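See structure below.
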Amino acid sequence: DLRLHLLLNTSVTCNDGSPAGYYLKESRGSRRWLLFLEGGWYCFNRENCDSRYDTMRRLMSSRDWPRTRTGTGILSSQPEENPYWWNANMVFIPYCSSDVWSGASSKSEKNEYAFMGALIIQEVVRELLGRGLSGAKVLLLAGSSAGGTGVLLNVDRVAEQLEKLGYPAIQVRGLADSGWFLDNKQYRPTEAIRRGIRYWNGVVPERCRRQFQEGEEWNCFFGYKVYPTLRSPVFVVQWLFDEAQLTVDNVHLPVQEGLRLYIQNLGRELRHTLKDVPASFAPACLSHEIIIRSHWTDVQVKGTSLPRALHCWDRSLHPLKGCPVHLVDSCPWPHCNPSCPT
Ligand SMILES: O=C1CN(C(=O)COc2ccccc2)CCN1
Ligand SMILES: *[C@@H]1O[C@H](CO)[C@@H](O)[C@H](O)[C@H]1NC(C)=O
């Protein structure tokens, strides 16, 4: 069980002004720290956020959060469930800012909601330094879905924050799960992100911002465009036929030729964007499943599981015989990999 701590700086808030926070389980015999960002879409205007507040309020407020949560998958402390990092210090950061972890805007007389995702990450890091993070050797910033995109937007800022605070020995790395999307043509989204950035006062990594310039920061929410600008090591996990990608593409699964070609082209394009990503795990599956699920160990690419690939990545940051880190399926249709989830 991970225990809840509400932020001591109560000006760093969820959407409705309640304090943000984190769940923590310490492991005093370990110098490894895993900070995981939750996902759950976003909202981009007053009316859309009001609807989310009625029926997804835990994603907008801490008022009803439980005092504990169970760590599962990569957050589990059991070796059988988590062969990778079972002995690590574990942190789960709830997503209560509805801004893909990009915002830096407080509630005020002109803003009904606060969008503070980027500041929540910074304040969690600062408060953890007094609870053992000051002695860390590795800080892995991980996340799923909107949290996976959040890793790409925030990993370099965490590295810069720790350097400026006086902790240059902590190696900051990222793990982005299910947050690598394509701005492709639909079978039958970029505008919502553009509007969101203005509504949230959203921030993007500085090198990417300088490439795309004013008004075009939305480009930095797409992994294939932001990843080449990042300095921290980042491991990318992405299903080739991600269900959220298909949803935004208006695809809902007797498949005729037009849809067959569309699905095959999508897998080929995703595979192409990962060609120059040396640490990656991309199975040919139709799924919405994420790395905090208990059975995350089951899927394999070319005979190698994700916990193994992550271990090989750790070794590479000290190619390796029998320990691969670039694992992208080449077969062209959902479930052509026999180990895909059901
Ligand atoms: O499959 C899912 C989808 N979810 C997401 O957050 C979608 O991912 C993103 C990533 C970036 C921006 C918007 C959405 C959570 C619920 N289960
Ligand atoms: C609390 O956080 C806000 C936003 O980052 C910051 O302006 C303020 O200085 C912080 N307060 C303290 C006491 O650190």
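Here chain A follows Swiss-Prot, giving residues 88-275, 287-351, 355-419, 428-451 in order.
Cβ atoms here come from the backbone N, Cα and C positions, even for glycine.
In Swiss-Prot, a mutagenesis experiment is listed as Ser232 to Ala, annotated with the note Abolishes enzyme activity. Unable to mediate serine depalmitoleoylation of WNT proteins. According to Swiss-Prot, the feature active site, charge relay system maps to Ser232, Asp340, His389, an assignment based on experimental evidence.
Distribution of Swiss-Prot features across the structure.
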residue	record	DSSP (3 states)
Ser232	mutagenesis position	coil
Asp340	active site, charge relay system	strand
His389	active site, charge relay system	coil
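Note that 3 residues are not built between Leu351 and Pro355; their Cα atoms stand 9 Å apart. Unmodelled segment: 8 residues between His419 and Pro428, spanning 12 Å (Cα to Cα, whole number). Counting 11 residues missing between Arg275 and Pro287, the deposited model places the Cα atoms of those two residues 13 Å apart.
Here the Cα atom of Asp340 (active site, charge relay system) is found 10 Å from that of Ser232 (mutagenesis position).
Between the CA atoms of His389 (active site, charge relay system) and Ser232 (mutagenesis position) there is a gap of 9 Å.
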